[PDB]
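Enquirer: For reference, the structure I am asking about is given below.
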There are 2 protein chains.
Amino acid sequence: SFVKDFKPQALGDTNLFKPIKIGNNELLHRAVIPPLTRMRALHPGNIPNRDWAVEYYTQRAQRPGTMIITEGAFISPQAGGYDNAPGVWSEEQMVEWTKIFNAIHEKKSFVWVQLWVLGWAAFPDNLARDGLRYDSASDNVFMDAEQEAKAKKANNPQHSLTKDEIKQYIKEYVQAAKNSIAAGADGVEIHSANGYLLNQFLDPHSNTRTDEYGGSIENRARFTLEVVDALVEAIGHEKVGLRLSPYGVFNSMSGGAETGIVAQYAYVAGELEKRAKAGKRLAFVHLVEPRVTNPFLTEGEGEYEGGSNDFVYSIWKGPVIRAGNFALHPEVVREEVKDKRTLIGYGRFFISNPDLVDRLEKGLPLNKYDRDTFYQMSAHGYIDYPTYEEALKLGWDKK
Amino acid sequence: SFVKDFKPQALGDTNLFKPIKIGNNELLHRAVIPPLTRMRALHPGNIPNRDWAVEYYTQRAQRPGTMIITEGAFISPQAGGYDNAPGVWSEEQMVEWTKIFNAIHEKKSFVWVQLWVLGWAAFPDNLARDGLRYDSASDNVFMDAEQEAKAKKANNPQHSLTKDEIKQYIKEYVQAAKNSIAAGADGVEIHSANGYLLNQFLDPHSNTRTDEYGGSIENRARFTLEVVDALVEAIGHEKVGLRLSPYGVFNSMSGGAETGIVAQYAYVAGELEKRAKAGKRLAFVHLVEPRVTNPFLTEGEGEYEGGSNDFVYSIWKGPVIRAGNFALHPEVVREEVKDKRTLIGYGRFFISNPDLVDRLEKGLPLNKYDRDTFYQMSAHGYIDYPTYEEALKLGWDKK
Ligand SMILES: Cc1cc2nc3c(=O)[nH]c(=O)nc-3n(C[C@H](O)[C@H](O)[C@H](O)COP(=O)(O)O)c2cc1C
Ligand SMILES: Cc1cc2nc3c(=O)[nH]c(=O)nc-3n(C[C@H](O)[C@H](O)[C@H](O)COP(=O)(O)O)c2cc1C
Ligand SMILES: O=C1CCC=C1CO
Ligand SMILES: O=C1CCC=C1CO
Ligand SMILES: [Mg+2]
Ligand SMILES: [Mg+2]
């Protein structure tokens, strides 16, 4: 059924429907599909779903000129820890990704692979089973007691990365990005947000290191910028984006409670602009808004009102993708896209509306999403959400 | 005469005329007199003008409940270098300051002493004459070639402060603040803005040190926060404010050209909020707007459009005084004071309008200022600017 109390507003008369170039891609509108983990990848081997993934991405690429960022993809087994998320390290995986990229391109849309490393958000028992470390920035602070428990139970205690193991990750990032481009992706997005490994280095709560990767703003940012630099070198700045969530508390990050948090993220932004003036401007910076500090809370919950992402705009002068509770708030989007370098990521509603761009353009009702099938091993709640046309035929307007 | 093309707007219906408590002072409106150097202090001894200073401050205290921040005052001879700016280190000086504070208090207004240390903006020849160092953060970078010349000529080359000399300044800040309070001031403002000594430590262009006072965001901020801490300890957090100019280029600071500049200032703001949650919240943070990057350029010139001070609001949760080209833009002030903790500093127009608050309240014409007498040794352009009543009597409406 449709979202019951929603008062849609057509956005076709706004900059949301003005074309923009991001990296090498000529977007025809600025509604972006942000990275959305769906847990349909098959085990063993973290293989993109051979039955459903192509169709899923095809449906969502249906509006020509759409920028799609994939679900997080592990760069290596050690970077993983969820059996049903995809990876981009093996030939098996890339064969399925190539089919996906081809289908999106045939719909005249674009695809960026999000490169994902879990750190302490990984399941230590899964890792222990596969002979892998349970990794984070530090070893004296844990995500929650449960995760700290599972580690000890699985005899896989949280391990503070040595400098050589960090380098190994950087090498894996490099190879995963090369794999992505070679298989046909338009670019990659470095996931440095939402409390995953890179974020665990950025945040002073999770990073209590005293070597050059912790103890200061510059140090905590080091790992992230090294990945950025390694990837810009490997496949070019025009094929690299960065995702950040300055106010996020997901996976036990500090958010606005940390008084130094804006300074931490402002520094990263500064360093990106620095590289941009020196000839190497990233394709985009992708920001999670304080509008959503946890995307598994219903829209309007977990909103942080004490901080704004606007600071990034004073520092980084390139494209900015903003994501978080925008689908139900076209009145907000209308204002934000008045800025000419701002794009809008729509997450949960792109899950449930394959034709979302049309619906935004024309102010059509939205399909409700089903949180129960966000992470299910099923076609249901994945590829069976109807377009508006199909929804009408199913009588959804009269439910 | 009156400002010719100005279209005044009454502001009495805005928060500019709502009372607010700053430190121990109950302000009755939020139009603040920012620090304004006028060079009427007498030489020798940097003594507040015995003929004119009381009358000057009296005229400008005339609206009850007005917060006045004094012209910059040197904390020590070594901190000085302009013969006609006042100091707050000697008994001679404090006797004149006491008369000033008394007169302001009799008008039911308030007075905060700005504590000033010149660093490389000082005249090295004046200092050499008095046997004093020409001080800055570093010795391999100079304000301009002229100042670098005068130093060498006066055999007083720019001197990079040792850690002991920095401590000596901190001691002088402490004593100057104690002197101010003892003489009757409501508080002090630490001048960490506009390219003076503390700013020279904050800015990566002027600070090329490799010890703990330079080389990183935290290090460059060290001197400023030490002063803050020493003064909060000495006279209380409710009697201490801080002035900053994140986008300023005055006296050869970097401004927005430096990609790390927001991060530098965000860190300072964070540290202040940190102390604020730990029980020691400064009375206010005072910000120079990118609206004015140089107050000796006419209004509208030297405006930086690539950056905003709004970031401070996501980090510091206390009162914020904002200054820069607000007098001729009531349409801007109307919006900014909708924030309930925002005050507006009016500089050049408080120079030329002793009754400025009334004129803002009622939307009256403004007296033009005379830049030629900003720094003159004269009553003219100091205490002879007319109130609106006097201006009418002089026929200023018919000029
Ligand atoms: C089911 C689900 C899976 C997600 N997976 C990812 C992910 O893999 N990588 C990522 O950076 N963000 C992920 N997110 C966060 C979203 O990209 C987005 O920031 C969030 O949903 C807020 O946007 P929205 O209000 O439009 O849904 C996910 C969110 C949801 C609800
Ligand atoms: C003549 C003059 C003297 C000033 N003296 C000081 C000073 O001693 N300390 C300080 O922090 N700012 C000083 N300033 C900067 C002002 O406080 C203020 O930030 C600036 O004038 C911008 O505000 P406005 O546009 O309202 O004039 C001075 C400005 C002028 C024009
Ligand atoms: O970032 C991710 C990956 C899976 C869920 C989230 C939350 O945003
Ligand atoms: O800061 C000061 C002191 C004298 C002039 C300025 C410019 O703002
Ligand atoms: Mg029907
Ligand atoms: Mg008349």
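What you see of chain B is 2-400, where the numbers are those given in Swiss-Prot.
If you check the header, you will see the structure was determined by X-ray crystallography, 2.0 Å.
Including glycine, each Cβ sits where the backbone N, Cα and C put it.
According to Swiss-Prot, the protein has these features:
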- B:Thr38, B:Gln115, B:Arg244, B:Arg349: FMN binding site (BINDING)
- B:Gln115 to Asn: Strong reduction of substrate binding (MUTAGEN)
- B:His192 to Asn: Strong reduction of substrate binding. Reduced oxidation of NADPH (MUTAGEN)
- B:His192, B:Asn195, B:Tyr376: substrate binding site (BINDING)
- B:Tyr197 to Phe: Reduces oxidative half-reaction with 2-cyclohexenone 6-fold (MUTAGEN)
- B:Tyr197: active site, proton donor (ACT_SITE)
Enquirer: So how far apart do the FMN binders B:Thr38, B:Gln115, B:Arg244, B:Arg349 get, largest Cα to Cα in Å?
Expert: 17
Enquirer: Which of the recorded positions listed here (B:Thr38, B:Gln115, B:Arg349) have a Cα atom within 10 Å of the Cα of B:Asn195 (substrate binding site)?
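Expert: Matched recorded positions: none.
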Enquirer: Starting from the Cα of B:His192 (mutagenesis position), work out which of the binding-site residues (B:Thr38, B:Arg244, B:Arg349, B:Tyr376) are within 10 Å.
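Expert: Those close enough are B:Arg244.
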Enquirer: Taking the Cβ of B:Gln115 (mutagenesis position) as the reference point, list residues of the same chain whose Cβ is under 8 angstroms away and which are at least six residues distant in sequence.
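Expert: B:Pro36, B:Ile70, B:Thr71, B:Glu72, B:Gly73, B:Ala74, B:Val189, B:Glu190, B:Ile191, B:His192, B:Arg244 - these are the non-local Cβ neighbours of B:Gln115 (mutagenesis position), listed in sequence order.
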Enquirer: About how far apart, in whole Å, are the alpha carbons (Cα) of B:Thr38 (FMN binding site) and B:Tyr376 (substrate binding site)?
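Expert: Their Cα atoms are separated by 7 Å.
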Enquirer: Out of the recorded positions I have (B:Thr38, B:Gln115, B:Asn195, B:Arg244, B:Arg349, B:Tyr376), which ones have their Cβ sitting under 6 Å from ligand 4?
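Expert: Checked recorded positions vs ligand 4; flagged B:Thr38, B:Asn195.
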Enquirer: Once near-sequence residues are set aside, which residues in the chain of B:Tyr376 (substrate binding site), 6 or more away, have Cβ atoms under 8 Å from its Cβ?
Expert: B:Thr38, B:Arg39, B:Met40, B:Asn85
Enquirer: Could you tell me the maximum Cα-Cα distance in Å between the residues recorded as binding substrate, namely B:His192, B:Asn195, B:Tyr376, rounded to a whole number?
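Expert: Per the listed residues, the maximum Cα distance equals 19 Å.
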Enquirer: Between B:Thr38, B:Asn195, which of the binding-site residues has its C-beta surrounded by the fewest other C-beta atoms within 10 Å?
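Expert: Fewest other Cβ atoms within 10 Å, among the binding-site residues B:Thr38, B:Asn195, is found for B:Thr38.
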Enquirer: Just to be sure I understand the packing, how many Cβ atoms besides its own are within 10 Å of the Cβ of B:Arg244 (FMN binding site)?
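Expert: B:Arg244 (FMN binding site): 27 neighbouring Cβ atoms within 10 Å.
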Enquirer: Excluding near sequence neighbours, so keeping only residues 6 or more apart in the same chain, what lies with its CB under 8 A of B:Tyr197 (mutagenesis position)?
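Expert: Listed in sequence order: B:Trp117, B:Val118, B:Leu119, B:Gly120, B:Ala122, B:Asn252.
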Enquirer: Please identify which of B:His192, B:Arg349 has the densest Cβ environment, defined as other Cβ atoms within 10 Å, among these recorded positions.
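Expert: Answer returned by the neighbour count: B:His192.
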